[PDB]
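A short write-up of the structure that comes next.
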Amino acid sequence: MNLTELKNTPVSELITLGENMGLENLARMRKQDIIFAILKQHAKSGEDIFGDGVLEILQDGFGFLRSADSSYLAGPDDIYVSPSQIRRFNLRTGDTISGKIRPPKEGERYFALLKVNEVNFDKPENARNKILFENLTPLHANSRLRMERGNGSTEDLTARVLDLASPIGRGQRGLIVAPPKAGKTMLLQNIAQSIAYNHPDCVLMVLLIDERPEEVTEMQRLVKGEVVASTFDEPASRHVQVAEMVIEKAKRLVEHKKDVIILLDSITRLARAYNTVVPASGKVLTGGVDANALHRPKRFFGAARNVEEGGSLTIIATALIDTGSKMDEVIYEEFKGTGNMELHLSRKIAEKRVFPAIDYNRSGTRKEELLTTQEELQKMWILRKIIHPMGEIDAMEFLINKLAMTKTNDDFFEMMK
Amino acid sequence: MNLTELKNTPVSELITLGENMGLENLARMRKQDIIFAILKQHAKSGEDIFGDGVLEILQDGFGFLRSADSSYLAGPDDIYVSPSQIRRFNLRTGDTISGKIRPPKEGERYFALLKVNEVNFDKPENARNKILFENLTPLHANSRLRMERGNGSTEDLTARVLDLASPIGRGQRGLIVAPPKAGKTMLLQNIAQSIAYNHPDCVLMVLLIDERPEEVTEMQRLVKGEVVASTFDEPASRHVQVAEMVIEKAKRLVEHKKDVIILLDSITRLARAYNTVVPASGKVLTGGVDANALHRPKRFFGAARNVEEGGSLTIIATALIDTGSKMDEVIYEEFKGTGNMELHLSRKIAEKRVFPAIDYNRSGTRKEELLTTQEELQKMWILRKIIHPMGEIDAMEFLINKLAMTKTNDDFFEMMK
Amino acid sequence: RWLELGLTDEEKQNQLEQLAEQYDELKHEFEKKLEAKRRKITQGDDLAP
Ligand SMILES: Nc1ncnc2c1ncn2[C@@H]1O[C@H](COP(=O)(O)OP(=O)(O)O)[C@@H](O)[C@H]1O
Ligand SMILES: Nc1ncnc2c1ncn2[C@@H]1O[C@H](COP(=O)(O)OP(=O)(O)O)[C@@H](O)[C@H]1O
Ligand code: BEF
Ligand code: BEF
Ligand SMILES: [Mg+2]
Ligand SMILES: [Mg+2]
């Protein structure tokens, strides 16, 4: 029996199945131990059990295989793995494992793994002959990501603006600078829809840290991807745990020659969690910030790169400004000269209800010559020269108003002449 | 005999009844043990006894049923419940129980429960087949709360301003940012009166933490609701106890498909109580704050949501600023990007005696499109555009002066054109 | 473990409730005797000044 099958089931179907099995009232307790108990029963009377998830190594040597629907949380759903696997197949933190499991025997409460069927959607034999992550040779953005769908709906134009404001490719670092109440949420939503529609081949992951559960719920069932998130009713331990697990999963997946693109919103809340979870090293900055509290966020942001040997990792993290604290400014200043794809969203345009509010003049992308052709980049330069002397609001006014009538971006370039 | 009957009686009537019974002088001691002793007598010679309250589970397995008029406090008024009930009906922390009780026998001092008559105003059979709280599917605000009464008295206009400044619906999170001496007390009072007058179907609860007893007294007998509060002459244990009990009661009640709306003033004092009651975890923030001291307040604030399956939970917590401490700013900064309904009360307008002092420019509500019609929200946008370029004081001056003559809000929208 | 059911409430559930109440009283009395014997055999003895 597969675990992900009972995973994609709602709680009501689990309740109905447990009542069909004729047991103690299972609807009373957690979905976690609901699945645990129904699995224990169906495995008392049932086949080999099958399961899948992502592995995290403990300091005891053993490992835990956890689910992304539980956002990689500790509980009875986890699969225990022995260090003997981590010696035989030499398992690692963040490996996508899928294999056979069994009930725990006398005194045990965690399902034990039997035989690894797929390691990162690949062969264990081929799991040995792999390349290390930092041992790779990074490179600039080589292949551009097509965000324009070509239909021109009410929201798709938003993505089109990006296609002429800051082109993104596999291996690029994107950083969004926006104050609160600027419309970045559905900005990432439309971006994710477009990159999932245009490229169903690259595995797409999003990250929500200290976000409201409403957006988490509406996102985890609207776009494609293992939509993993971290709500604010948990301490910084869980947030940094999601950070570790998904960043290691992306690292292993690009090591397996796959293009991974990670959507984070926001990087400032994650860095604040990093600060409040890391022990104090004596050196305080302005606003209660540790110098070592930015080391791991810098690692998380710089993990993205464009591999020469194969695969790529592109990160798009959003940053908050203009919200008053000391940490927001110190973090945004520390991260300004890090990413090579700035996207500035000025609230001065969002206050006029002109969406998307994009600061085209203060935005840009370095090494953008390796993403578009000569005439494409030339048209981009000419339009930037045309719109730069204009202000902010009127700039986006002209951009959106002229992209409203024409429907393909190259046609917009043509008509702009 | 019902307990709530003797509960709603003043102390003088209890004294008269005890003297009519011909016993030792009962007026000498607590209302608590006054009711205890008169119940012991009337139950020595009387029917089955009846009682009602909210249940809290102890770490011994048993539970205590307490009263909200005593703000869920420990004392002789409590009803002892055995773990056998918590196995049979599987009782829970925060269940509204009402059932039959008896005097305690030899050596016992707590009234024992006999048979549960109503569990959360519902059937115990139907108390099994229920849905778990976090297992629910949250959603955005779907149904808007009508705060306008339509009479236009001296204070009702205050609520009307909210109806055009930040619309609230079932499941929304409201956070009030106001310095001391800004008129938030009767702001919540008028809001509670309006939502109790317009919607007598949803159970309405308020929360006062570290508040003066005068406001507690004047509130517990002016509006409808189980007005539970926590005065500062008790330590943080009692305050966090009220927090637990009423939040669990609201959770169970929305689990029973009921709309619960919780009024808290203020969230900063409750968070300070949480900080001073939680043990230190080593990590200190600016101002003696624990990182884990905000975890449970964040849980309390994020518990509110709009359920898809049925019922809803809306929280309106007030926050204090500009009072000098480190905790107030760190807490308000931590809670800024949490709530989706900001209400800013600037003291700069309250100093001019212009009530209500509402920062309309710095206030707003996300996902406000799911609460009003197209033309309503359009008129809201046009008026926001009209009043935004104005200052603060003059903005509220114009708002209040133009809402003074017209009496219905849509008529105000019409006349504003 | 399933003393509790439901059918023809008006009198059947009344008798079942009377029985459940008697059972709860019996369990409470047994727990009282248990704790009494416990505190009796575990109380601090007096030996000498
Ligand atoms: N493409 C759009 N069309 C219409 N309205 C929009 C569009 N984008 C944003 N909005 C408006 O902006 C608001 C966005 O709210 P929110 O997602 O909280 O903004 P942010 O994510 O920037 O904080 C909504 O109330 C919506 O009415
Ligand atoms: N709607 C109103 N109607 C009449 N008086 C009001 C109103 N709102 C505020 N006030 C005045 O403001 C004062 C409120 O004090 P208080 O409730 O302690 O404010 P805060 O809680 O902000 O310190 C009262 O003396 C009252 O005269
Ligand atoms: F989601 Be908003 F930008 F706070
Ligand atoms: F209640 Be006041 F604002 F001190
Ligand atoms: Mg947003
Ligand atoms: Mg006050």
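Looks like electron microscopy, 4.1 Å, at least that's what the header says.
Yeah, the Cβs are placed from backbone N, Cα and C, and that goes for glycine too.
What Swiss-Prot annotates here:
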DOMAIN    B:48-123  domain 'Rho RNA-BD'
MUTAGEN   B:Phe62 to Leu or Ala  Defective for RNA-binding
MUTAGEN   B:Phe64 to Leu or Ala  Defective for RNA-binding
BINDING   B:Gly169, B:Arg170, B:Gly171, B:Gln172, B:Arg173, B:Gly174, B:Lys181, B:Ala182, B:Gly183, B:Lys184, B:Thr185, B:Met186, B:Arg212  ATP binding site
MUTAGEN   B:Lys181 to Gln  Partial loss of ATPase, helicase and termination activity
MUTAGEN   B:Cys202 to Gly or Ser  Does not affect the kinetics of ATP hydrolysis and inhibition by bicyclomycin
MUTAGEN   B:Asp265 to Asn  Loss of ATPase activity, helicase and termination activity
Cα-Cα distance, maximum over B:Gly169, B:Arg170, B:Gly171, B:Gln172, B:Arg173, B:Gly174, B:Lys181, B:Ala182, B:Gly183, B:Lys184, B:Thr185, B:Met186, B:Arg212, record's ATP binders, Å: 30
Which of B:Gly169, B:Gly171, B:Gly183, the listed binding-site residues, has fewest other Cβ atoms within 10 Å: B:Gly183
Rounded Cα separation (Å) that holds between B:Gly183 (ATP binding site) and B:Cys202 (mutagenesis position): 26
Nearest recorded site to B:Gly169 (ATP binding site) by CA-CA distance, among mutagenesis positions B:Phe62, B:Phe64, B:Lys181, B:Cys202, B:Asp265: B:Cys202
For B:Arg173 (ATP binding site), the one of B:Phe62, B:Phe64, B:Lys181, B:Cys202, B:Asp265 that lies nearest, given that the mutagenesis positions are compared by Cα: B:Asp265
Proximal residue to B:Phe64 (mutagenesis position) among recorded positions B:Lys181, B:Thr185, B:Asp265 (C-alpha distance): B:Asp265
Contacting recorded positions for ligand 2, chosen from B:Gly171, B:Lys181, B:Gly183, B:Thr185, B:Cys202 when the Cβ sits under 6 angstroms of any of its atoms: B:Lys181, B:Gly183, B:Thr185
B:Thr185 (ATP binding site) versus mutagenesis positions B:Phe62, B:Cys202, B:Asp265 - nearest by Cα: B:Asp265
Integer Cα-Cα distance in angstrom, B:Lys181 (mutagenesis position) to B:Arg212 (ATP binding site): 14
Greatest C-beta neighbour count within 10 angstroms, which of the recorded positions B:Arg173, B:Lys181: B:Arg173
DSSP helix/strand/coil residue counts for the domain 'Rho RNA-BD' (B:48-123): 4 helix, 32 strand, 40 coil
Other CB atoms, at most 10 A from the CB of B:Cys202 (mutagenesis position): 18
Proximal residue to B:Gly171 (ATP binding site) among mutagenesis positions B:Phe62, B:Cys202, B:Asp265 (C-alpha distance): B:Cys202
Nearest recorded site to B:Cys202 (mutagenesis position) by CA-CA distance, among recorded positions B:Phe62, B:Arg212, B:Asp265: B:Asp265
